[PDB]
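Q: Attaching a single structure in structure tokens format; questions to follow.
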Amino acid sequence: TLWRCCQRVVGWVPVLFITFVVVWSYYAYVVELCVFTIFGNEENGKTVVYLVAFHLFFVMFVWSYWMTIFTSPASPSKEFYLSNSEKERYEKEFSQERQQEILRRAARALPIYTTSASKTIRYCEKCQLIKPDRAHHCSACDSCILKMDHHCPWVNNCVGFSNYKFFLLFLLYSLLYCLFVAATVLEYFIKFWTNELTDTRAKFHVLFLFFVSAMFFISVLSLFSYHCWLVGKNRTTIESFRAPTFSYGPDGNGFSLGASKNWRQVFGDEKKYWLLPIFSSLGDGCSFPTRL
Amino acid sequence: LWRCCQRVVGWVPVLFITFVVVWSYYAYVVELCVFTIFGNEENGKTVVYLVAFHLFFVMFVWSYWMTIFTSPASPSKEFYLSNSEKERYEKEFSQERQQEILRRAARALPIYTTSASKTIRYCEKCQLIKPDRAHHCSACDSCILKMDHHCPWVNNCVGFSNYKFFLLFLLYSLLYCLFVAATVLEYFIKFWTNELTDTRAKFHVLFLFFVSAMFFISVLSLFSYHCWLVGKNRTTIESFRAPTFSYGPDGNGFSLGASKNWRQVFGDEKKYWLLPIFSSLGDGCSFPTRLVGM
Ligand SMILES: Nc1ncnc2c1ncn2[C@@H]1O[C@H](COP(=O)(O)OP(=O)(O)O)[C@@H](OP(=O)(O)O)[C@H]1O
Ligand SMILES: CCCCCCCCCCCCCCCC(=O)O
Ligand SMILES: CCCCCCCCCCCCCCCC(=O)O
Ligand SMILES: [Zn+2]
Ligand SMILES: [Zn+2]
Ligand SMILES: [Zn+2]
Ligand SMILES: [Zn+2]
């Protein structure tokens, strides 16, 4: 009965965890490193430069992370749903041959160019809708996600057609945020181990700062290089495991329009919006251009 | 009692400046950087201007906050007349023996100045012996150590505690306006010659340049004045009425040289010179003198 409230809240635990580490990083870098360590070394010039640059990376990081969490994933349009008359005919009939004849008649009035592995119309029994191309159902979101990529647990949302460019920018600014921390703490991370700087609480944070920042850089870098290929091939993570089957058979590059035009499907034609977590993706998520 | 009314009405100049600063943050970030400069496909200048603006905006609001809420330092309790001395003072009726009571206490205090009439500087309201460079302010209703002036735009007194913050407040006020005027200028040209014709952005970009320029021209005169005062080790009051020492009036009685005079306000550590953090030397109740006194 009340299991929904516990399940809904426990999904925010990875978000609150990442939020704490990021808040801890803002404290450790600004207070412990810049004020207690670099400012305690009479380096007013270096102190100010690091503080300004850090806030730029920190803002672009928190901005991208926020947009990746709270951008609700787009759902299929109302045209894809089975009408109350057509839904009855589907649940009333018992022959899977006539079941396909009902779905095919409605689907041919829809911009659908893909089928299932069994040459059947892609249909979702729970949502009672015909899945658009590249759209899949997520048992965590309990809904169909347009151009679904994967359900990332570290954010309480699904990475889909609406989230994708934000998720990419979140990864991008995550390495830049971590690389900038590691590259700047490094020259002082040398100090605390070899006993050049001996502050009590600053040692605990600066050491943890370098460890955590470097660990996240190596971990996320693997994921970032992974998606850079996916964007150029116009393949979601789901399609990278099962290639979509078109009318002419399975094709791993059925949605590819060339490397240049594929990046424009995610980031758009406006170059000024490429680095900003602002929605600039082309199309609507319910239909996609085909290679043929 | 109108002391309660003065306390509330005293925040009007503070709330006014707060509006102009908040309005400036909106006009520059939203109207100028997002609607105007970013609408010109100049992503490089937009990011640079936004980052630089936030640097000036932070240092400006920090100095203004410290100038407002830094309570002015008052004379120590040793300067106050003791309850024994208060009665003998109130008992006596001859102003000649009254000075002999104040002169007896002042010689146990680091006092090297008198009034223009060579009498002990004494405050009837506070019932204390005024330290050097300390004056009474009827708006603060208290004696202010090294009092400079009562600025209404901060609703506070500029004294021994506030001075370096007040100076930094003036400093970062000019830079904030200079950065606004120098960057809005290239776009202030456009709206008049009808290159950019947005309705809302025109009101804000034009007002941004006017208000920023009109504040720069006013504060620069005030800022240049105090830069001379700091080099002369003179408060605004002392620059109008020279303090009277044991050897007579001296306009440079507190001067210790240009280099050591700035160090009295900003300190010896250069890292604290530009930051609104208290780095002034001394305690405000006694100051080094040009002569053998201190
Ligand atoms: N009631 C007051 N409230 C605020 N400022 C005052 C008040 N009375 C005098 N002042 C100012 O503070 C200075 C007062 O000098 P006084 O000796 O008369 O009394 P003081 O102990 O307050 O200094 C004056 O500066 P001036 O040399 O330019 O005239 C005056 O401007
Ligand atoms: C010291 C603070 C460092 C903060 C570093 C940023 C945290 C990066 C978190 C990466 C989350 C990646 C989400 C992918 C989810 C998934 O596995 O599907
Ligand atoms: C758009 C530009 C906004 C800038 C606003 C800056 C406001 C500066 C205020 C200066 C106050 C100076 C204090 C004077 C005190 C006095 O002697 O009366
Ligand atoms: Zn579904
Ligand atoms: Zn999901
Ligand atoms: Zn006052
Ligand atoms: Zn007084």
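In chain A, numbers come from Swiss-Prot; the residues present are 5-296, in order.
Using the three backbone atoms N, Cα and C, a Cβ is placed for every residue, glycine included.
Checked Swiss-Prot, it gives:
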- A:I22 to W: Strongly reduced catalytic activity (MUTAGEN)
- A:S29 to F: Strongly reduced catalytic activity. Enhances activity with acyl-CoA with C12 and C14 fatty acid chains (MUTAGEN)
- A:126-176: domain 'DHHC' (DOMAIN)
- A:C128, A:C131, A:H141, A:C148: Zn(2+) 1 binding site (BINDING)
- A:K135, A:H140, A:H141, A:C142, A:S143: substrate binding site (BINDING)
- A:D153 to A: Loss of catalytic activity (MUTAGEN)
- A:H154 to A: Loss of catalytic activity (MUTAGEN)
- A:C156 to S: Loss of catalytic activity (MUTAGEN)
- A:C156: active site, S-palmitoyl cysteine intermediate (ACT_SITE)
- A:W158 to A: Strongly reduced catalytic activity (MUTAGEN)
- A:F174 to A: Strongly reduced catalytic activity (MUTAGEN)
- A:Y181 to A: Moderately reduced catalytic activity. Enhances activity with acyl-CoA with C18 and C20 fatty acid chains (MUTAGEN)
- A:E243 to A: Mildly reduced catalytic activity (MUTAGEN)
- A:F271 to A: Mildly reduced catalytic activity (MUTAGEN)
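How buried are the listed features, and what sits near them?
A: With a 10 A radius on its CB, A:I22 (mutagenesis position) counts 15 other CB atoms from all the protein chains.
Less than 8 angstroms from the CB of A:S29 (mutagenesis position) sit A:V185, A:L213, A:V216, A:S217, each of them six or more residues away in the same chain.
Look at the domain 'DHHC' (A:126-176): DSSP puts its residues at 9 helix, 12 strand, 30 coil.
Sequence-distant contacts of A:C148 (Zn(2+) 1 binding site), defined as residues of its own chain at least six apart whose C-beta falls under 8 angstroms from its C-beta, comprise A:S79, A:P80, A:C128, A:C131, A:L133, A:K135, A:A139, A:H140, A:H141, A:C142.
All protein chains considered, the CB of A:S143 (substrate binding site) has 8 other CB atoms within 10 Å.
For A:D153 (mutagenesis position), applying a Cβ distance below 8 Å and a minimum sequence separation of six or more within one chain yields A:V163, A:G164, A:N167, A:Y168, A:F171, A:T240, A:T241, A:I242.
There are 15 other Cβ atoms within 10 Å of the Cβ belonging to A:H154 (mutagenesis position).
The Cβ of A:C156 (mutagenesis position) has 19 other Cβ atoms within 10 Å, all protein chains considered.
In this view, A:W158 (mutagenesis position) is surrounded by 12 other Cβ atoms within 10 Å of its Cβ, with every protein chain counted.
Spatially close to A:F174 (mutagenesis position) yet at least six residues away along the chain are A:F65, A:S68, A:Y69, A:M71, A:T72, A:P281, judged by Cβ distances under 8 angstroms.
Of all Cβ atoms in the shown protein chains, 27 besides its own fall within 10 Å of the Cβ of A:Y181 (mutagenesis position).
Using a 10 Å Cβ-Cβ cutoff, A:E243 (mutagenesis position) registers 20 neighbours. In the three-state DSSP scheme, A:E243 (mutagenesis position) falls into the coil class.
Sequence-distant contacts of A:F271 (mutagenesis position), defined by Cβ-Cβ distance under 8 angstroms and a gap of at least six in the same chain, are A:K169, A:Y277, A:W278, A:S284, A:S285. Taken residue by residue with DSSP, A:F271 (mutagenesis position) is part of a helix.
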Q: Want to know which mutagenesis positions, from A:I22, A:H154, A:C156, A:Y181, A:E243, are within 10 Å of A:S143 (substrate binding site) at Cα; which are they?
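A: Cα filter at 10 Å returns nothing.
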Q: Checking proximity to ligand 4 here: which recorded positions out of A:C128, A:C131, A:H141, A:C156 have their Cβ closer than 6 Å to it?
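A: Among the recorded positions listed, those whose Cβ sits under 6 Å from ligand 4 are A:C128, A:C131, A:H141.
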Q: Roughly how many Å separate the Cα of A:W158 (mutagenesis position) from that of A:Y181 (mutagenesis position), to the nearest whole number?
A: 17
Q: Take the Cβ of A:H141 (Zn(2+) 1 binding site) and count every other Cβ within 10 Å, whichever protein chain it belongs to.
A: 16
Q: Cβ within 8 angstroms of the Cβ centroid of A:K135, A:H140, A:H141, A:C142, A:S143: which residues besides those meet this for the substrate site?
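A: Here the non-site neighbours turn out to be A:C128, A:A139, A:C145, A:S147, A:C148, A:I149, A:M152.
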Q: For Zn(2+) 1, what surrounds A:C128, A:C131, A:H141, A:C148 with a Cβ no more than 8 Å from their Cβ centroid?
A: A:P80, A:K130, A:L133, A:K135, A:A139, A:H140, A:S147
